[PDB]
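First comes the structure, then the notes that go with it.
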Amino acid sequence: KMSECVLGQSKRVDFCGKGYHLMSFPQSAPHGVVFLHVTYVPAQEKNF
Amino acid sequence: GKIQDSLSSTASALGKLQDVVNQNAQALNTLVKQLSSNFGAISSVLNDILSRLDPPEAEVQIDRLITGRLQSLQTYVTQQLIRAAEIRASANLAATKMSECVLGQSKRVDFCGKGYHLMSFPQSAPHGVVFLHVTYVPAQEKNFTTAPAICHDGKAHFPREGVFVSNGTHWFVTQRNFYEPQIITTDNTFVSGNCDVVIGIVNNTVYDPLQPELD
Amino acid sequence: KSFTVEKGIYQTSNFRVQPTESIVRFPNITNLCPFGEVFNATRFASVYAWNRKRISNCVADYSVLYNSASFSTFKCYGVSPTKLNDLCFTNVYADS
Amino acid sequence: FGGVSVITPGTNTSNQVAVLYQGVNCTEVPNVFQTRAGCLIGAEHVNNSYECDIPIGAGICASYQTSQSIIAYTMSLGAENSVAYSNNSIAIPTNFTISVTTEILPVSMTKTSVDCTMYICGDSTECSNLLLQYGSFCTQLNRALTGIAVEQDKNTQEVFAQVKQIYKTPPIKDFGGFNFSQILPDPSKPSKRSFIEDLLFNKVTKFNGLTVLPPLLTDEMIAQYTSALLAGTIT
Amino acid sequence: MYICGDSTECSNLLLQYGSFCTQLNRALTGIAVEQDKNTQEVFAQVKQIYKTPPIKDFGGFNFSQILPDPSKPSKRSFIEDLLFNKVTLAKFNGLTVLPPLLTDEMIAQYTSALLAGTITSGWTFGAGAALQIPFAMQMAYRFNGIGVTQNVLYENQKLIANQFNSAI
Ligand SMILES: *[C@@H]1O[C@H](CO)[C@@H](O[C@@H]2O[C@H](CO)[C@@H](O)[C@H](O)[C@H]2NC(C)=O)[C@H](O)[C@H]1NC(C)=O
Ligand SMILES: *[C@@H]1O[C@H](CO)[C@@H](O[C@@H]2O[C@H](CO)[C@@H](O)[C@H](O)[C@H]2NC(C)=O)[C@H](O)[C@H]1NC(C)=O
Ligand SMILES: *[C@@H]1O[C@H](CO)[C@@H](O)[C@H](O)[C@H]1NC(C)=O
Ligand SMILES: *[C@@H]1O[C@H](CO)[C@@H](O)[C@H](O)[C@H]1NC(C)=O
Ligand SMILES: *[C@@H]1O[C@H](CO)[C@@H](O)[C@H](O)[C@H]1NC(C)=O
Ligand SMILES: *[C@@H]1O[C@H](CO)[C@@H](O)[C@H](O)[C@H]1NC(C)=O
Ligand SMILES: *[C@@H]1O[C@H](CO)[C@@H](O)[C@H](O)[C@H]1NC(C)=O
Ligand SMILES: *[C@@H]1O[C@H](CO)[C@@H](O)[C@H](O)[C@H]1NC(C)=O
Ligand SMILES: *[C@@H]1O[C@H](CO)[C@@H](O)[C@H](O)[C@H]1NC(C)=O
Ligand SMILES: *[C@@H]1O[C@H](CO)[C@@H](O)[C@H](O)[C@H]1NC(C)=O
């Protein structure tokens, strides 16, 4: 995820968080890694 | 050519693979040696114990050996399974690298080699698969001033596929990964909305190549 | 287990600081527990009736009980007799 | 109480050693530089920071290179340079370099078989009967090892056998200036193994009731699958 | 030490058993290396640490939580600094708990480098020498990958920046 999501955008759906993925920011915790995922979701719809 | 030289000059390439080979060999060797250990018994060799002991006594000592020997076997099988599972994961990854780098191109960054993976080749190794990764890395970078949108008539264009890059004399559009400069034109742009809203914008000309030809 | 060693870090043996002195701080009481009045007495009771002559608050000895009387049987369970000298028990009971 | 680890550059290079007692205070017992991972004795703490060499613990690393003496550095990670940033400044590459990187992953291990009866109770029938009382132990062990061997065979099938047909490279060498001679099979050499593969093979290097079963796929057969995939990719 | 304890007599019986004593220690050490090595694989993704740019211009994006604070000790980000605060709120015998190869401090630097790398150079740093790019411009590329045209980002960068800032 660190290589796949932080370094470049991941095409695989639901690899990074939920929805379309723009980028991820790595975080450090004791004995763990916390990832913040930036994702694009379509809010509103009009029928056509 | 370099890779051939690197492989012949050191055992480090196979260290990741070799560690697995050595570690498995060492585990088997310990267990085999175990046979020598008494495990609380009168004597290590099984036949020797049977030869010098009457059945009831021999019964007890045999049981002791089996318990000691059963435990030894259990450790090996338990040890082997964990290693087997670990190897299995590599094969899936191993099998994945065998097919995915090799068949098609992987858009995922750093999954195969370092940098953009153009193609990959796999070389058989004893008890392992070696993957050679061809990747594209951009060596040289030249500083350029850039802006997001260009306002021509109060409508601002954006690049169709490339960031706007200006030496500082004129504004041209080049692909973000290699420096190719193309005179900005309608063909390389599209105009949406009005150039008041965009945070960063630079006034610039448009070519309209059909206009000089028509006249 | 090899003549030649590659560069690295290897752990070979544990290091224990070894204690400089042995310090014994047994209870200060001088009074000694008596085993004669229970051993060597006028008469005991019936085998269906016993007396737990509980022993507490004194300092015992057991080497005296090895050659003074040659006992017919002497089976020390859960304990090694000869080492009974160097450990402090709790609420010793005698039966007869 | 503490474990002792001796840091050696390597027997071949030198005989000098550095011993780090693990956890014990440096003053304890008899250049006893006191670290945070224990109490090193036989190394000189430098002020400079180099790449890791002989890892120790909590930062400190030991190297045989600074006439010669094992020195323990603080293991700084990388050179700190900040890419020049601005809203109006961009950098675009003018040249590109193609490179080859090798990643090495294990696919299988020696299929090992152990008869439970023969190792545990030996030749004697008397001893074997005692083993029977335990019952399912023997059988369970044999089954697990058999399963592992099958997985070792299966893992190979999955990793290499992704192609139904063994494609064979064209006699023509018109590959648009790419020389693939080393990676591709050589007709002169036995087992149809590529030159790069040969080097890899060279570098890697009934006994007592334990039997190593033959691999389901031979080394030569594995090379063909690998050769086929490579052949298929180029063509 | 654990099984036999201090006494020499207890040790002799352990010798009879074999290399079980020795084998168990080896397995634990392997595990110990993995936890350090694991860390190495996960965080040593960058060849060289990149200092965070002094200029904070983020093209309308506020990264104060994510990025490390110089004033604060230990170089841990607001998110990062606080996480240790939360975790804190949330040998002795036969057992030595060895320290890791990478000190928590060092791990902090690695994370910062990736964060610094991502913002300043996009995905260029992953594949080679990091290339400085405008953040707005980087985001523009990101939209293109997911099929939303870059103009879209530029038209309402302000709206996007606020949502991102609010989300963080
Ligand atoms: C228990 O009986 C034994 C044996 O009679 C006593 O041991 C004798 O004690 C006297 C007086 O101290 C000594 O002079 C003798 O040498 C000892 N041996 C024998 C065989 O008489 C012992 O004192 C009595 N009481 C106990 C142990 O409490
Ligand atoms: C791009 O990089 C390549 C590879 O470094 C350059 O090719 C070299 O150019 C130098 C100078 O002309 C020659 O002496 C070398 O023989 C070339 N090969 C190598 C491997 O260095 C190339 O000049 C660079 N620039 C381009 C194509 O614009
Ligand atoms: C289009 O059709 C539905 C009909 O139920 C309508 O309510 C709404 O405007 C549109 N639907 C969605 C899911 O956006
Ligand atoms: C852009 O600037 C470079 C550097 O001065 C120059 O070589 C190039 O000619 C410029 N573009 C044009 C059209 O002159
Ligand atoms: C770029 O950032 C600087 C910060 O000093 C600011 O003065 C300038 O107006 C900005 N320009 C653009 C085009 O964003
Ligand atoms: C760009 O054009 C706009 C038109 O509204 C004008 O306000 C501005 O001064 C111009 N800037 C430059 C640098 O030409
Ligand atoms: C070691 O003991 C000395 C005793 O003076 C003390 O100053 C030092 O802080 C101790 N350090 C450790 C890790 O025990
Ligand atoms: C781009 O940025 C620097 C700023 O000092 C500039 O001088 C040089 O042309 C380039 N060098 C870099 C990014 O190191
Ligand atoms: C390819 O490599 C082989 C072996 O080094 C060599 O004989 C051959 O000349 C090389 N190049 C071409 C174009 O064949
Ligand atoms: C970001 O938010 C912090 C938190 O208050 C503030 O101090 C800082 O000035 C803001 N910086 C921006 C928008 O660059």
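Numbers in chain D come straight from Swiss-Prot, and the residues shown are 592-621, 641-676, 689-827, 854-883, in order.
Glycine too: its Cβ is placed from the backbone N, Cα and C atoms.
If you check Swiss-Prot, you get these features:
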- D:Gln613 to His: In strain: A23.1 (VARIANT)
- D:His655 to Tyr: In strain: Gamma/P.1, 19B/501T, 19B/501Y, Omicron/BA.1, Omicron/BA.2, Omicron/BA.2.12.1, Omicron/BA.2.75, Omicron/BA.4, Omicron/BA.5, Omicron/BQ.1.1, Omicron/XBB.1.5, Omicron/EG.5.1 (VARIANT)
- D:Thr716 to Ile: In strain: Alpha/B.1.1.7 (VARIANT)
- D:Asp796 to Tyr: In strain: 19B/501Y, Omicron/BA.1, Omicron/BA.2, Omicron/BA.2.12.1, Omicron/BA.2.75, Omicron/BA.4, Omicron/BA.5, Omicron/BQ.1.1, Omicron/XBB.1.5, Omicron/EG.5.1 (VARIANT)
- D:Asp796 to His: In strain: B.1.1.318 (VARIANT)
- D:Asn856 to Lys: In strain: Omicron/BA.1 (VARIANT)
- D:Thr859 to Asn: In strain: Lambda/C.37 (VARIANT)
If you measure between the CA atoms of D:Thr716 (variant position) and D:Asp796 (variant position) and round to the nearest Å, you get 29
Fewest C-beta neighbours within 10 angstroms among the variant positions D:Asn856, D:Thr859 belongs to D:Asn856
In sequence order, what residues of the same chain, 6+ apart, have a Cβ less than 8 Å from the Cβ of D:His655 (variant position)?
D:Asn641, D:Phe643, D:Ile693, D:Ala694
Counting other Cβ atoms within 10 Å of each Cβ, which of the variant positions D:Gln613, D:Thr716 scores lowest?
D:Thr716
For D:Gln613 (variant position), the close variant positions (Cα within 10 Å) drawn from D:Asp796, D:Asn856, D:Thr859 turn out to be none
Report, as a single number, how many Cβ atoms besides its own are within 10 Å of the Cβ of D:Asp796 (variant position).
7
Around ligand 4, within a Cβ distance of under 6 Å, which of the variant positions D:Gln613, D:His655, D:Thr716, D:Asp796, D:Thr859 show up?
none
Near chain B at Cβ under 8 Å, of the listed variant positions D:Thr716, D:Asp796, D:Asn856, D:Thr859, we get D:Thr716, D:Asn856
